[PDB]
Amino acid sequence: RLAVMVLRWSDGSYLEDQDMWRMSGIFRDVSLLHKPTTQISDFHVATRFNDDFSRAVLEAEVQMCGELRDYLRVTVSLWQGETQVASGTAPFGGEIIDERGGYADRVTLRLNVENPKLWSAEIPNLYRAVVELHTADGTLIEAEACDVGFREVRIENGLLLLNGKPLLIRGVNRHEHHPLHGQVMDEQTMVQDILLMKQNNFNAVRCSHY
Amino acid sequence: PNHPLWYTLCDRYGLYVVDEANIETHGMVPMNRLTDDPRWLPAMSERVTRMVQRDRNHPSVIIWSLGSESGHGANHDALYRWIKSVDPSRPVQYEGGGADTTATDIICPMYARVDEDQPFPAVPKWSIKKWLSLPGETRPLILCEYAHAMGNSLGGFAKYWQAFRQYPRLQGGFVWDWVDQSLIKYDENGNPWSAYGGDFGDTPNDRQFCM
Ligand SMILES: CC(C)S[C@@H]1O[C@H](CO)[C@H](O)[C@H](O)[C@H]1O
Ligand SMILES: [Mg+2]
Ligand code: NA
Ligand code: NA
Ligand code: NA
């Protein structure tokens, strides 16, 4: 039996003064997650490019918790549909960081991608990155994953660039609102909003304000 | 460069002066044909350097100019740097080759409109308000020529002044121009009349464009 005492007002309320209905409760999903003792505790995916975006390096930093062991490995593999495009395997133990060494509980994997299909609001090309924590001889401990979009966002010479091109933001602020359910969101309403937005020539959304 | 008394009078009466080298090659095709040619650098150089040597002690002179309508050539860049090196006390401007070249401290277009872009190839005339905020642009904008006062004209003059007052980096401009270049001719009874291009048998000519 779980028991949750939810308070409508807290010191947190002072930082939650958004122009919206003021409500309360357990308004997003509740779930139980089972992880092994030796586990992926964090991972960051980065994509860097050459000048004309004909080449990319996917860089994945992976953190573990649990007992550190020589036989431990991370494999990060990148997929386009059912085709594996690139893969990297490494033991734990980051590069030297300062005078006390580096992160023994972290590893960074670097994958080369030639002619990556680029992500944008115009063509949302996505790859799948699978992060496998496993032993040297290939027993899977666990895998986490995410969708990867190869794109570069930068400001240069006063312009916001996506993949080297200046954006024109056709945006809208969107609160999480349902007339019957309040501030509870469901897949169907979310999908409805996205289809209507794109159909009306929107390419951007601001998560106002959270 | 003007008659020398002009600067004395501007010193004493109080007018800001742009002193301008006697260099204009408007009729060349393309406009920079001579100014990009090193063989013409000596001739151009003397038109700039001798002006500076003559007028540099005049307080009324606040800005030096490399001349007028001669495109943009390497000779302009060279003489720009010469003035900057010899007289740091005064900005240098020059409109040729698109009004915002490496040979000018001030964006100084001629007849750029307030709100309307005129995107000519190679030498566009942006809206002055737009021009200021072009990516990377930081310079002040002062039109070297604007509001062409030919005959019944100066339509839209207030639109410039509204923009000048609203935008800090729009710092005004020089109307074109002060006085009609008409000449006196006389009829058979000795009565004077104002004459323009063509009235002296001069041909080809550009008629009333001198006024
Ligand atoms: C496109 C041409 C008319 S050039 C135009 O001629 C004007 C005539 O008064 C002035 O001389 C300007 O300085 C010049 O830009
Ligand atoms: Mg508010
Ligand atoms: Na101003
Ligand atoms: Na003619
Ligand atoms: Na004229």
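Residues displayed in chain B correspond, in order, to Swiss-Prot positions 394-604.
Technique stated in the header: X-ray crystallography, 2.0 Å.
Quick reminder: no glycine exception, Cβ is built from N, Cα and C everywhere.
B:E462 (mutagenesis position) carries neither a helix nor a strand DSSP state and counts as coil. As annotated by Swiss-Prot, active site, proton donor applies to B:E462.
Around B:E538 (mutagenesis position), the same-chain residues at least 6 positions away in sequence with a Cβ under 8 Å from its Cβ are B:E488, B:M503, B:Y504, B:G566, B:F567, B:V568, B:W569, B:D570. When secondary structure is read from DSSP and collapsed to three states, B:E538 (mutagenesis position) falls in the strand class. Residues annotated as active site, nucleophile in Swiss-Prot: B:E538.
Applying an 8 A CB threshold to same-chain residues 6+ apart, the list for B:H419 (Mg(2+) 1 binding site) reads B:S461, B:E462, B:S463. In the three-state DSSP reading, B:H419 (Mg(2+) 1 binding site) counts as coil. Look at Swiss-Prot and you will find B:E417, B:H419, B:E462 tagged as Mg(2+) 1 binding site, backed by experimental evidence.
Marked as Mg(2+) 2 binding site by Swiss-Prot on the basis of experimental evidence: B:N598. The Cβ of B:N598 (Mg(2+) 2 binding site) lies under 8 Å from the Cβ of B:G590, B:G591, each of these being in the same chain and 6 or more residues away along the sequence. Secondary structure from DSSP puts B:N598 (Mg(2+) 2 binding site) in coil.
In Swiss-Prot, a mutagenesis experiment is listed as B:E462 to H, annotated with the note Slowly inactivates galactosidase activity by reducing the binding of magnesium. It increases binding specificity.
Quoting Swiss-Prot on the mutagenesis of B:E538 to Q: 10000-fold decrease in the beta-galactosidase activity.
Residues within less than 8 Å, Cβ to Cβ, of B:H541 (mutagenesis position) and separated from it by at least 6 positions along the same chain comprise B:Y504, B:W569. In Swiss-Prot, a published mutagenesis experiment is listed as B:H541 to E, F or N, annotated Poorly reactive with galactosyl substrates. Less stable to heat than wild-type.
Listed in sequence order, B:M543, B:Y589, B:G590 are the same-chain residues six or more apart from B:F602 (mutagenesis position) with CB atoms under 8 A from its CB. Quoted from Swiss-Prot, the note on the mutagenesis of B:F602 to A is: Decreases the stability of the loop 794-804.
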Handout entry: For the Mg(2+) 1 site built from B:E417, B:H419, B:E462, further residues of that chain with CB within 8 A of the site's CB center
Key = B:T418, B:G420, B:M424, B:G460, B:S461, B:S463, B:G489
